Amino acid sequence: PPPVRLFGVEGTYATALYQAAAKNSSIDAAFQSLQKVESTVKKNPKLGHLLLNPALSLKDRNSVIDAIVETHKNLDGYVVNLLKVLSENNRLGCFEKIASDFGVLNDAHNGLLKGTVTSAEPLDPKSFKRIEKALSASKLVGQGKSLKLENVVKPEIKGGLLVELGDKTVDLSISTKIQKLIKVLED
Amino acid sequence: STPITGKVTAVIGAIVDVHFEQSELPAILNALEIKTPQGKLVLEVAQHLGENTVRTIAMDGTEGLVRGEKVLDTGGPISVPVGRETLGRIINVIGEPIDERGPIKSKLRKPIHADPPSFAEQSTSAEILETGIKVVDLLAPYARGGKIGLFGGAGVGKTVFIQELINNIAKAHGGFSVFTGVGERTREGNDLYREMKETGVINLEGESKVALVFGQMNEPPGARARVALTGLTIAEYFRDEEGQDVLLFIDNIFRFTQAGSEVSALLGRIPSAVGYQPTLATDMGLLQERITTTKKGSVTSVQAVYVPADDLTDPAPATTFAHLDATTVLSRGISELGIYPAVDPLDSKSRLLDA
Amino acid sequence: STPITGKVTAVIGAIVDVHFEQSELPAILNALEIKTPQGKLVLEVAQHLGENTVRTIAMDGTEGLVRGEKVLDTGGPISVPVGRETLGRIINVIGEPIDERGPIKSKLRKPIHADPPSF
Amino acid sequence: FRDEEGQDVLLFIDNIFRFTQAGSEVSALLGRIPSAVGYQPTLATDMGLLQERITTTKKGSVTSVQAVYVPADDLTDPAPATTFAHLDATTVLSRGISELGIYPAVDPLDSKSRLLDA
Amino acid sequence: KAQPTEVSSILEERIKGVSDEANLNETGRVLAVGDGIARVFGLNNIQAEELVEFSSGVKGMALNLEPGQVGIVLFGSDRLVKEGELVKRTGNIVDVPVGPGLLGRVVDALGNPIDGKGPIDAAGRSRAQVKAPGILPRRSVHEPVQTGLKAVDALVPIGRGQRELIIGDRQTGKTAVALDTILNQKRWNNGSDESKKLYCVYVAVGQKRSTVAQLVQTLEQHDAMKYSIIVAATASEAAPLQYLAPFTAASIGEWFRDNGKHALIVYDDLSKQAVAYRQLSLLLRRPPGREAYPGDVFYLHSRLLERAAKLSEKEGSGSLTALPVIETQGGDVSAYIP
Amino acid sequence: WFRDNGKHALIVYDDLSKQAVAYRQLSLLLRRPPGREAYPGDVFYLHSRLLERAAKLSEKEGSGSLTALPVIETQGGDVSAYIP
Amino acid sequence: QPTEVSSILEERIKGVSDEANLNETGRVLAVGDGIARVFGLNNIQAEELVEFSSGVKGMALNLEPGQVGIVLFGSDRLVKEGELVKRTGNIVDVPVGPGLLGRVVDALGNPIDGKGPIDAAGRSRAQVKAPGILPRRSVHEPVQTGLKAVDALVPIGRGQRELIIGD
Amino acid sequence: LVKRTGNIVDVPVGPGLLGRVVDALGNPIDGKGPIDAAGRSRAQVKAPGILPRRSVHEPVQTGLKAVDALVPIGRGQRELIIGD
Ligand SMILES: Nc1ncnc2c1ncn2[C@@H]1O[C@H](COP(=O)(O)OP(=O)(O)O)[C@@H](O)[C@H]1O
Ligand SMILES: Nc1ncnc2c1ncn2[C@@H]1O[C@H](COP(=O)(O)OP(=O)(O)O)[C@@H](O)[C@H]1O
Ligand SMILES: [Mg+2]
Ligand SMILES: [Mg+2]
């Protein structure tokens, strides 16, 4: 069973790649290959437009694949097979997404759970460290995994935090609390 | 030049999907010939599905369709034999004669679909056609180059009336004629050919004057839908190059529009125009507009309209009622009395019936 | 306030799809003005398709609309000028006076989708 | 009861049209393309096995007594129309006789049975 | 480091130049052509309902502008347009020529002559779909125009600028009364006073060339063809042509209306215009509405019939008169489009 | 088989509407594009291919005959439906 | 949107990128309501008989590129997802001959009367094309149905397709 | 953020709802004060079975002096009221 559930054709290839890498125990190699491919895509903005093109033909898609493969001389023994499968399935316009879900699968198993400590103002780094240790020591999705909380400065929050971690957010924001008294005040 | 070829990817009943290479994608209404063990099968494109794939309709029985077979394009629509040699021979929508009497060595070969004559070429017909039938010669005279409609239901005698028209016109006029058998029954077809042989209009060892474009209903719906335009192509080739008055005979225009809606049902073709076919207006006008009295010659289109239990509410009979100029309705009640021609004297009106 | 802006992604006849950024998505029944050569066009939101895209309905013809066109968010429903200055003046759905009598000198603009009173 | 016990079974199935209605119910959410007037595409087949499982065998007999609720009193509706052909004895309770005063309402014409023999 | 440079250099080829020297902003590649529809990716600078060339001879209009593909309605037969063909936008919204040159000539949805007598010398070019005259620059319909037919002249008089509807069944003689008005305009169109003159324009949306030809012939027999402009989008022509032809005639009539002259537009058989737009919408992934018609057919008809109006004396007192017909079946005008 | 062997055969196509309904179910389950009254596309082609087989052969083919007697069930006497 | 989403659906749900020789074999991706979807069977023909591992026969009507649509000759209980499927190498046929007379047979030719096996002079294809236009003769031998009305006013002849349409 | 309440959809039920107007969710909308409910019942509740159900024998006094009296309603009937 893959670490997390993925849905849609943009993600089915990601979980298929993760299952294939599990058989060979080469998840790290596939991950690094995907990062190298997306870095190459970011290196050439035109190449990113080439990937997203749905009208680009089978020979042209294959040529794009040989272009992205000849550099580094091979990304991985299986990710090139996934790329050619995408070519014969016409799915080069989603490779960034497939890399995204493969990365999500990677942090799902490698103990790299991510959190979003969103606040109205940028989080003070002394207060940032206090948030990390408490949630790391807590049992919220805790089975020996690290944590990667990152501050998300948004205007929707009036103030405070929404500690988000694995389908768990605490309604500790002062904005939601002051509103929650309003409806009962208007009884 | 290298032949343009591809591989079949899908076959859904009479609909076959073929994949082509780069710059190898043909145009719509083309011919996709696939070498089949049971003779020769060709497919006609209807719409592009993207990813170098074309959605086509089988022009012949879809038995033995396998994905990956090599299908070669003919460079356009499947050219049908056109010329004097086609007279006296039954020709299908695929150009392969079903009379086992040798291939038709026609003068030329024209595609089924062609641009209709321009607006300037359109003109009205005001010439009397001698049909040899007293009631329709007097009360509802035919028009030389016009569009005639032979209304009537079942058991009323439409097809026999058409073949009698061809026989009488050939006897009384040397101009060639063509009879497209859209939705034509095989037993009725054998009857038609036996009558043509026995009447002298079709001479196997000599010169004939009528060519059959029989539809053979048991072929896939595309053949039934396109035999009408095949016969129309024969008629326009006879009119233009030969420069003679020709007699186009539609077996059943109702069956033609039914087959058009049918092939619409196989494909996406979301019905919007009339309800059962969204394209019906487009191809219907493309067909009817092509019969026109051009400066080269005149084509008289005698179409038979079948009304099931007087289904005038349906737009299909009304559409045919809009095209024609003189009607020859063959109500069954008259034939039940003893007058087997069954044409109603008061309901068979003629546009050119004036002093 | 941050300069909320969007990019046109689809024009479904009258319907126009605009892609916004994270937290920049306006709610539904929210005017979205687009600068056009034939005047001023605004669009109210009715459906949130997702992926930072909101389906909108135009208050006028969408002639000449291009993908990537900048869409400015008013901040709330379609504000229309209000007051005694609007009396005897032809004012359209958007709020621009179409009586060819000059601009409306109204000091307030109450949103059309105001909160209805309670039972 | 018919096979093992070998007894004449008086099966009284009440509102058998609800079986086809539930088939159409599940069919809409099963991804099946709706059939004519919105019924399930597999109505004919599934009701075929259901009804053909009722028959008179050598072991015994099942005298199934079914009542069919015709939608809108429209006998051309696919489910009652096919139940007509998939059934021996028919007793149509027309509303036009039910409100006429003869509430038994058995329409004396479409109520036909195969036992009508000399 | 050298290999990334080499691969970047060689990526320019083997990609059919879809991104290089094209930019996919004014050009594009067709994914697939359907039933008068060609889905093309690119055209990042495309405009709404703007004309586009397919590099084959047929024109097109981007009525729909989906993010993944630009839904373009084919302006002609779909045979000559193929998937993967390079398209080029015209840079302008769909526009048709307007002027006095169209008098005594035939045109189509794209404003080109079909009979081929000669080139059209129309003095100006206006957009096919323009905004209706404003609420202020208009006046009450007061100039009377005689119809010829007593049943409408003495009972339901049509005014100069009124969008009166002559609605009937399949066979009711709507074209008969239309031609009656056309031939009754001959009394003033052969005079000198422009106020009484009425340059009538007739639409032939979806009508086959035989019927349109017979109508043009019987119009010529009355010597009334000179002052009448005839536009035709035949049944053999594609549905987009049928959809545009009334807008073409709207622009034609608006040219006379804004020039101080009086023009008459007769929107013959707008029912098949409605069904053609319904076909275009249903084929363009538009959500179906009532009777499968899209909800914007009312939008289309309002936009089309508000063009014909009586302007104030400020705009030269020119008026455009609308006389559509609806070919209902069975006399049931209770349907959504009627 | 009887027709090609010189013998005379009579085939009765009882309840062709049932065959049409079965083909409709098969096509709808197969996600084929539905047509009029939700019936499948190649249904008229099906009926033609089934019925045109029965005929009277020529003398050179053994003079066999296959007589077709199709039977359909109308819905309330409506002969204007697709299958009728 | 710098990276728009334009994908819709693909019949491939398991990325293998290896394995071959599935031209004659296949695996059932989805099966239900008497129909099945099988990936593989590259060299299969249109409505060609196909044999399942459970013994239930099938017919290949839908042949989309992703998978071949198989309609089952019976209930779908015995067939499950991923089961191996094999081609029969031939189209559906039916035993024919003079021994069919006096027997009741299944649609596939199996004798359901239960009075022994079936003896047929040969086997003929189920989907046989109609006889050609030329090898036909005018219907002249009458078929005596026995009822006065049909025999008199609407007579039926040998080789004539006469529809008995009724409520 | 979409927090879940942890329970099936419920509505206040009890004798305190007498004289009070509430919405679908059961919140007081008439503005007469809070709703005093004995408990909370699921909006979707399975209907009583055959044995828990009883034959309708207790009359319901419609008070219409019409057919509603000669053919009654009774306690427990779901008597429909159709019409335009
Ligand atoms: N004028 C006629 N003289 C002799 N027989 C006729 C005449 N008209 C019709 N029939 C007979 O009636 C039958 C009608 O067949 P056909 O015309 O093919 O079908 P429909 O009447 O439905 O058009 C023919 O088999 C023919 O023998
Ligand atoms: N006022 C009229 N007087 C005489 N004949 C008429 C009149 N109106 C219509 N017709 C007849 O109607 C026919 C044409 O009908 P048409 O105008 O095409 O109907 P519609 O306008 O509904 O399409 C002509 O043959 C003509 O004889
Ligand atoms: Mg006939
Ligand atoms: Mg008319």
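Here Swiss-Prot sets the residue numbers for chain E, with the shown residues being 39-376 in order.
The way this entry was determined, per its header, is electron microscopy, 4.0 Å.
Cβ coordinates are placed from backbone N, Cα and C, and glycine is handled just like the others.
Feature annotation from Swiss-Prot assigns ATP binding site to E:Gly206, E:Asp207, E:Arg208, E:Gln209, E:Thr210, E:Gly211, E:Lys212, E:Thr213. Secondary structure at E:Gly206 (ATP binding site), taken from DSSP and collapsed to helix, strand or coil, is strand. In sequence order, E:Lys212, E:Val363, E:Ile364, E:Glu365, E:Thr366 are the residues near E:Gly206 (ATP binding site), counting only same-chain partners six or more apart with C-beta under 8 A.
A simple way to gauge crowding: the CB of E:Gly291 (mutagenesis position) has 28 other CB atoms within 10 angstroms, across all the protein chains here. E:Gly291 to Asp appears in Swiss-Prot as a mutagenesis experiment; the accompanying note says: In ATP1-2; growth-defect.
Around E:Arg208 (ATP binding site), taking its Cβ as the centre, 16 other Cβ atoms fall within 10 Å, counting all chains. Sitting within 8 Å of the Cβ centre of E:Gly206, E:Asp207, E:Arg208, E:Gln209, E:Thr210, E:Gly211, E:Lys212, E:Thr213, and not among those site residues for ATP, are the Cβ atoms of E:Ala214, E:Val363, E:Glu365. Only E:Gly211, E:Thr213 of the recorded positions listed as E:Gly211, E:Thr213, E:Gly291 bring a Cβ under 6 Å of any atom of ligand 2; the order follows the sequence.
Looking at E:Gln209, E:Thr210, the binding-site residues in this record, the fewest other C-beta atoms within 10 angstroms of the C-beta turn up around E:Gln209.
Contact with chain B, taken as any Cβ pair under 8 Å, is found for the binding-site residues E:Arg208 out of E:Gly206, E:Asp207, E:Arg208, E:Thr210, E:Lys212.
Proximity of the recorded positions (E:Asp207, E:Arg208, E:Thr210, E:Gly211, E:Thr213, E:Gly291) to ligand 4: a Cβ under 6 Å from the molecule is found for E:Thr213. Straight-line distance linking the Cα atoms of E:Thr210 (ATP binding site) and E:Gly291 (mutagenesis position), rounded to a whole number, equals 26 Å. Other Cβ atoms within 10 Å of the Cβ of E:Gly211 (ATP binding site) number 13 in total over all chains. A gap of 24 Å separates the Cα atoms of E:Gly211 (ATP binding site) and E:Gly291 (mutagenesis position).
Cβ neighbour count for E:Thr213 (ATP binding site) (all protein chains, 10 Å cutoff from its Cβ): 19.
Each of the binding-site residues E:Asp207, E:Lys212 was scored by how many other Cβ atoms lie within 10 Å of its Cβ, and the smallest score goes to E:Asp207. If you take the Cα of E:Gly291 (mutagenesis position) and the Cα of E:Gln209 (ATP binding site), they are about 27 angstrom apart, rounded to a whole number.
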